[PDB]
Amino acid sequence: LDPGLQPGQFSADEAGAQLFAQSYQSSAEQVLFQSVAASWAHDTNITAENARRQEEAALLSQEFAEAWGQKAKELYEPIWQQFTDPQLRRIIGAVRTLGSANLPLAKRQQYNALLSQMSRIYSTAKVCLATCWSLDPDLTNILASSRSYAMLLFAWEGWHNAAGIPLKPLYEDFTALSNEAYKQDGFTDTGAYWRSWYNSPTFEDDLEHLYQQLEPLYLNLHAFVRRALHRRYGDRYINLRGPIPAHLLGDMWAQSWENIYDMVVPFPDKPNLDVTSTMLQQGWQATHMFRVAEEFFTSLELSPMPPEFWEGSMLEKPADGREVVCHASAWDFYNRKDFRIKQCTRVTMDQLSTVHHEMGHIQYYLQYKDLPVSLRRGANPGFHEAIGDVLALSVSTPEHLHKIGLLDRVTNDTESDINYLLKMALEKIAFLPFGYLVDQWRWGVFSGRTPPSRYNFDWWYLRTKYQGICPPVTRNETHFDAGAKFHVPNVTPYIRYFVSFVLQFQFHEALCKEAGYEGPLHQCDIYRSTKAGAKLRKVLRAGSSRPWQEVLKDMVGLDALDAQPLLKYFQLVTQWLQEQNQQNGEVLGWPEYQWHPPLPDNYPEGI
Amino acid sequence: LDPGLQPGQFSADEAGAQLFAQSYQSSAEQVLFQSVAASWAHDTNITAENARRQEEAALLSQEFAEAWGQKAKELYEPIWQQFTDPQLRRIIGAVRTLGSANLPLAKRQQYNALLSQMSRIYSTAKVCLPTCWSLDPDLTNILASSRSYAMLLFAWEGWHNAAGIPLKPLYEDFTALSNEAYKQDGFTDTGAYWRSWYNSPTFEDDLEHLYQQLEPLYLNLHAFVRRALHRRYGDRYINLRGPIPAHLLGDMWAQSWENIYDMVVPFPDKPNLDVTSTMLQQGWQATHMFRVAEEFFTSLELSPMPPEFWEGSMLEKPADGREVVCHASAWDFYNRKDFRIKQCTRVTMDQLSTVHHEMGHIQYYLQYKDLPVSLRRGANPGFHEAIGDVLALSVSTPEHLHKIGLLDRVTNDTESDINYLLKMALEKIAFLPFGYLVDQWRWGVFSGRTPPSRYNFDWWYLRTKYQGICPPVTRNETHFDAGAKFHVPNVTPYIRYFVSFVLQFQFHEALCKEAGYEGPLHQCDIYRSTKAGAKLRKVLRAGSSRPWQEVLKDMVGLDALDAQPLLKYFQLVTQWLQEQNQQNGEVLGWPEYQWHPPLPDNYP
Ligand SMILES: *[C@@H]1O[C@H](CO[C@@H]2O[C@@H](C)[C@@H](O)[C@@H](O)[C@@H]2O)[C@@H](O[C@@H]2O[C@H](CO)[C@@H](O[C@@H]3O[C@H](CO)[C@@H](O)[C@H](O)[C@@H]3O)[C@H](O)[C@H]2NC(C)=O)[C@H](O)[C@H]1NC(C)=O
Ligand SMILES: O=C(NCC(=O)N1[C@@H](c2cccc(O)c2)CC[C@H]1C(=O)O)[C@@H](S)Cc1ccc(O)cc1
Ligand SMILES: O=C(NCC(=O)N1[C@@H](c2cccc(O)c2)CC[C@H]1C(=O)O)[C@@H](S)Cc1ccc(O)cc1
Ligand SMILES: *[C@@H]1O[C@H](CO)[C@@H](O[C@@H]2O[C@H](CO)[C@@H](O)[C@H](O)[C@H]2NC(C)=O)[C@H](O)[C@H]1NC(C)=O
Ligand SMILES: *[C@@H]1O[C@H](CO)[C@@H](O[C@@H]2O[C@H](CO)[C@@H](O)[C@H](O)[C@H]2NC(C)=O)[C@H](O)[C@H]1NC(C)=O
Ligand SMILES: *[C@@H]1O[C@H](CO[C@@H]2O[C@@H](C)[C@@H](O)[C@@H](O)[C@@H]2O)[C@@H](O)[C@H](O)[C@H]1NC(C)=O
Ligand SMILES: *[C@@H]1O[C@H](CO)[C@@H](O)[C@H](O)[C@H]1NC(C)=O
Ligand SMILES: *[C@@H]1O[C@H](CO)[C@@H](O)[C@H](O)[C@H]1NC(C)=O
Ligand SMILES: [Cl-]
Ligand SMILES: [Cl-]
Ligand SMILES: [Mg+2]
Ligand SMILES: [Mg+2]
Ligand SMILES: [Zn+2]
Ligand SMILES: [Zn+2]
């Protein structure tokens, strides 16, 4: 560790802890920058050399965390919990948790190399027929636009096999090292550490109670969609009393169903709410999508994207043959100047929403860039994930799409409302079981309830239990289907997205009220509301300086996650789907839980 | 409720609570008897009228528990936790727990009535062909001795459909009413009350730690047995890397595997350690089996069965066209006089072990009959289930079988040691996953984690997770396969049996040491050891007066459940099974977790 980065001496008291944090800040920024920079160089340009540099930067960060971490524990171990400065205790608590820096050097290197290798495997995996398809864009477009049961099966099986199988031995080793590291910080396992970020003793119970309120909406959406799939694929491939085959919902993970809207839209005579075709016809490109997102932010009197963002960001998949991490992400370099998005942007309506989601991260970074580095995070991780989604809820309204030239015809009638709320349900309600189950799986792995011998057995138990889907080909424990989802090998927690999908409707309700809007919640558009902007800004500028329950109370008037705003938003389609399913004699659920579809005749040769 | 059973006036202090407890347990003695008496009349003669009277008795019991529980909180609710007397603290907290008495009257009627109907459905269900077969003895005998895949399937599917499907709507109603009752006592759900019996903050974690030490033994036994089934039935019906079809292990629930011993016995040249054929050749009957078990108890200077036991017990299935609950059980009438067994006894070796198990209960009853009622229980429920099994461990040794004329003396060689420990593994190790998982299922139902919409989904998840078996025909949520196991509709907790199967080896080691034995633990016979009997008598007389942790430490030197004795008992066959599986290149476990066998051609 360079001497400029090493901790000096401080009194064993709060006024030294305060200078401890200021000195830490000075050094942490440099260490965070070199770490983020090395990660950027690798993720935009996957090479063995760039992985080596990233691993050395990770080792430097561990060295730093150990020195300041053990200094913080040498002096302030019994006094940091009683400091009068609230932000200072949050700063100290972060610095003192060592994580992977608890591992001996040899195990730190093993851990860093596992992360790099898992990232390379996921983001360079390919499905081959000579020619070979990548996940983004090749397989993504197949899952989204093909309606050939056999072609979709080929992409689904090929992807899950290519990505999952080689990751499994690495993921087992990572899990053991991660647990070893956080056990030295006092946590029973890594999942307990991840859950502690929400500072709620009843977190898991709170989430289950939320999901109990939301599940009836999912069950009815599921039964309605299953019926539409049955009319296209037939009784051989769709069981009206069984799980839906996991490759038929428009998405590799069946996590968002927006791409099958054309098959489920109840009133096709109304305006076409999937504006992808109009974007193509009009010649939209990636940079236009980002400029339109930015202008919504500035319409609220939030910050534009700085020059450093436009000069440094990767907004399209490189055409020079480089391998890149294509999963969309937003980057804070912790120098208060450099902020970037990395996205292999495609010209579609759902990608326009993803652009807003990522730019919402950037807006957060810009608003809290002047806080201490330890407080440059969301009030909780679900806050960070919800910011851009909240704006995108306004952007997706038919009225707003008309304003930006993507929907010529504009209607206000009950059929058009049902169409729109059904499309939004395919995006927001269909995701809820998946956003809930992923970390239930990983929590069980981290705790040891799910050993390697049950990785896939327990994954598919949860997939069927919550999503009501089944794998379209047989799987066994050689397969590692959880590994075929970006966040698992890239070790990004997932429960934040279930929290986000609830929270964003709480935010939307509050911002719409602040904007003076007095119509139906799902027709609200906060575009150009500077009052809504100022309320959102107060949240963003707080970072993690205050408990999220208090930040939420100031914003929405409640100190807890609450499903009622989401339920209110969807109320009309919730009632309509329930009526439709009853009239059609649907079975809610999948009581034939053991059913799987047969294989296509002449599979996989027809491909 | 009779005035003489309603509670009197008592001071609000520990001295008054001492008189309170005495007056409670003198009046409880009379109420319990009339409940047990009416249950007995029903289970040995299932009719609507005996159901009516058993329910009248249950309502009266709930009236009694109400009156005395409400008085107990009225007087002592804020002070009893501070009594110096630990036994009195035990009694009062119990009396303060009302259970189904917390229900309003109309719900009490409904709850009492669901129990009667679930019991009738399970014990009268039949499988009819294309004559009708009953579970005991007909289907039991088919599962134990048929080696026809299709016949075993017909019996397995027939039974699970006939019992499970009609029970499901009733079990849902029962679950809801049971949870409503015990929430009023402060339990999050009925499962939490059941678990509270073990007075351990870390019960579930401790069980999981026990199972982690036992699972390698089960996995090796499983893979060895799967290989033997593959040879018999073929690659069509057995997947060497997948779960075993659930009907092929000699038992309707695949819960113990001793009945396929003759298919997996490695050294069939050696003496047949299944002495069933000798029992029949010699003319054994139910009454002989009970007299032989009795004499083991008295050989230890424990009590004989009293005249009331022999006159009142039902030791054979009645042949007078009558319907009975055939599941074996042992009855305490809480009058210090009447103790009985109800068993549809068959002349087989595993039934001789079941006879000892049931007589274990009776011996317990006899040794604590003078205690005040609230203590007339095992230190915990697993203690009660373990007593007879411990003696049966001695009875099953080839040396003891030789003493009682059921085995021509065998040689103390290695092939006979392996043969024996394998047969015992089929009976004891194979049970461990099942004993563990049944109440995992039931706890999730009570907690709400498992709604009716996932009863069968979650049952088969657990059956595959723990036992590594699969249903031999497709199942869906119309089926209620948990309902096809006696203890579910008859609402008898199951974790006691996992506890018992670990505890009995701790008891066995303690008693063998106390007897002076010094050979291998699995060759010990405590027959006629009056010192062993004396140390066991102490446990039985303690009832539930002292915490089971203290009773246990007095007997075995340790205050907690421990798998080491079980591991020591089986050590030699654990090593041998490991070697056999490596030689055959077995995969341990069932990584093809999705696999199910195909149907037989033109079945049924
Ligand atoms: C689409 O249309 C709906 C429905 O409009 C209402 O019903 C129609 C059948 C006609 O009768 C319309 O004249 C009628 O407004 C619109 O929702 C409605 O918006 C208005 C605001 O413009 C709401 O009125 C307000 O209501 C509150 C009480 O909550 C008062 O405090 C306000 O002063 C004001 O009167 C009205 O409640 C609301 N109706 C419903 C059912 O939500 C909607 O605005 C419109 N959308 C677009 C994009 O044009
Ligand atoms: O979350 C991230 N993008 C979005 C995203 O992935 N999702 C969320 C979504 C997707 C699209 C539109 C939305 O309105 C929201 C929900 C689903 C979930 C999903 O797609 O699975 C990056 S910012 C997080 C990261 C990535 C790499 C890292 O190394 C570190 C962090
Ligand atoms: O346990 C009881 N018999 C034995 C028994 O069932 N088993 C235990 C066993 C079976 C055979 C031999 C043994 O060494 C032990 C373990 C499995 C388990 C099983 O067979 O599933 C009555 S005492 C239980 C009851 C009956 C009716 C009631 O109303 C209340 C309780
Ligand atoms: C991707 O990373 C590689 C390194 O892995 C870069 O290759 C270097 O390119 C520079 C040019 O600036 C050369 O001087 C070095 O010799 C190269 N190093 C190696 C090891 O080949 C490459 O430039 C990067 N690509 C992009 C577009 O940034
Ligand atoms: C069967 O033989 C074994 C040894 O082959 C006997 O075990 C020995 O028992 C004596 C005491 O009787 C001990 O001193 C030895 O240490 C034991 N040896 C082993 C290897 O355990 C066993 O007692 C014999 N049992 C019978 C019933 O004959
Ligand atoms: C449940 O199962 C019943 C019994 O048949 C089983 O399911 C059918 C579909 C076949 O696969 C058969 O081999 C199985 O044994 C069916 O009658 C019933 O329709 C099934 N579905 C429901 C909702 O109960
Ligand atoms: C798992 O499935 C694959 C392909 O279906 C197969 O090659 C493999 O043998 C199966 N079993 C195991 C144990 O891997
Ligand atoms: C069985 O019960 C019925 C009605 O309860 C009664 O009439 C009959 O005598 C009983 N049979 C025996 C054998 O006790
Ligand atoms: Cl998170
Ligand atoms: Cl129990
Ligand atoms: Mg799309
Ligand atoms: Mg048996
Ligand atoms: Zn994000
Ligand atoms: Zn018993």
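Throughout, chain A uses Swiss-Prot numbering, with the displayed residues spanning 30-158, 163-640 in order.
This entry, so its header tells us, was determined using X-ray crystallography, 1.9 Å.
Cβ coordinates come from backbone N, Cα and C, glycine included.
The annotation active site, proton acceptor 1 is assigned in Swiss-Prot to A:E391 on the grounds of experimental evidence. Long-range Cβ proximity for A:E391 (mutagenesis position), meaning a same-chain Cβ under 8 A and a gap of 6 or more residues, is found for A:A361, A:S362, A:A363, A:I374, A:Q376, A:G421. Reduced to three states, the DSSP call for A:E391 (mutagenesis position) is helix.
Feature annotation from Swiss-Prot assigns active site, proton donor 1 to A:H520. A:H520 (active site, proton donor 1) falls outside any helix or strand according to DSSP and counts as coil. Annotation for A:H520 (active site, proton donor 1): spatial neighbours A:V471, A:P526, A:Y527, criterion Cβ-Cβ under 8 Å with sequence separation of six or more.
Among the features that Swiss-Prot reports, chloride 1 binding site is placed at A:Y231, A:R529, with the record citing experimental evidence. Long-range Cβ proximity for A:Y231 (chloride 1 binding site), meaning a same-chain Cβ under 8 A and a gap of 6 or more residues, is found for A:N413, A:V532, A:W581. A:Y231 (chloride 1 binding site) falls within neither a helix nor a strand when secondary structure is assigned with DSSP, and so counts as coil.
Sequence-distant neighbours of A:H394 (Zn(2+) 1 binding site): residues of the same chain at least 6 apart with a C-beta under 8 Å from its C-beta are A:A363, A:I374, A:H417, A:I420, A:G421. Summarising the annotation, Swiss-Prot assigns Zn(2+) 1 binding site to A:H390, A:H394, A:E418.
While the structure shown retains the original residue, Swiss-Prot records the mutagenesis experiment A:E391 to D with this note: Abolished peptidase activity, leading to increased levels of amyloid-beta; when associated with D-989.
Quoted from Swiss-Prot, the note attached to the mutagenesis of A:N445 to D states: In Ndom123456 mutant; abolished dipeptidyl carboxypeptidase activity; when associated with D-318 and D-445. In Ndom1234569 mutant; does not affect dipeptidyl carboxypeptidase activity; when associated with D-318. Of all Cβ atoms in the shown protein chains, 11 besides its own fall within 10 Å of the Cβ of A:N445 (mutagenesis position).
Record note (Swiss-Prot), mutagenesis A:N509 to D: In Ndom123456 mutant; abolished dipeptidyl carboxypeptidase activity; when associated with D-318 and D-445. The unchanged residue is displayed. Classification of A:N509 (mutagenesis position) by DSSP places it in coil, neither helical nor stranded.
A:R529 (mutagenesis position): 24 other CB atoms within 10 A of its CB, across all protein chains. Taken residue by residue with DSSP, A:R529 (mutagenesis position) is part of a helix. One mutagenesis experiment named in Swiss-Prot is A:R529 to Q, and its note says Abolished dependence to chloride, leading to reduced peptidyl dipeptidase activity.
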Worksheet item: What's the CA-CA gap between A:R529 (mutagenesis position) and A:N445 (mutagenesis position) in angstrom, rounded?
Response: 34
Worksheet item: Cα-Cα distance in Å from A:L158 to A:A163, with 4 residues unmodelled between them?
Response: 7
Item to complete: Just the recorded positions from A:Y231, A:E418, A:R529 whose C-beta lies under 6 Å from any atom of ligand 13, please, or none if there are none.
Response: A:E418
Worksheet entry | Among A:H390, A:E418, A:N509, which are recorded as recorded positions, the nearest neighbour of A:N445 (mutagenesis position) by Cα | A:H390
Discussion item. Short of 8 angstroms on C-beta distance to chain B, which of the listed recorded positions (A:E391, A:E418, A:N509) are there?
Written reply: A:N509
Worksheet item: Neighbourhood of the Zn(2+) 1 site (A:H390, A:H394, A:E418): other residues with Cβ within 8 Å of the Cβ centroid, in order?
Response: A:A363, A:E391, A:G393, A:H417, A:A419, A:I420, A:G421, A:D422, A:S533
Item to complete: Filter the recorded positions A:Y231, A:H390, A:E391, A:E418, A:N509, A:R529 down to those with CB closer than 6 A to an atom of ligand 9; keep them in sequence order.
Response: A:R529
Item to complete: Give the distance between the Cα atoms of A:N509 (mutagenesis position) and A:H390 (Zn(2+) 1 binding site), rounded to the nearest whole Å.
Response: 36
Item to complete: Output, ordered by sequence, the same-chain residues six or more apart from A:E418 (Zn(2+) 1 binding site) with a CB under 8 Å from its CB, or 'none'.
Response: A:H390, A:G411, A:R529, A:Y530, A:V532, A:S533
Worksheet, complete the sentence: Within 10 angstroms of the C-beta of A:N509 (mutagenesis position), the count of other C-beta atoms across all shown chains comes to 15
Response to the item:
Taking all protein chains shown into account, the Cβ-based neighbour count within 10 Å for A:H390 (Zn(2+) 1 binding site) is 24
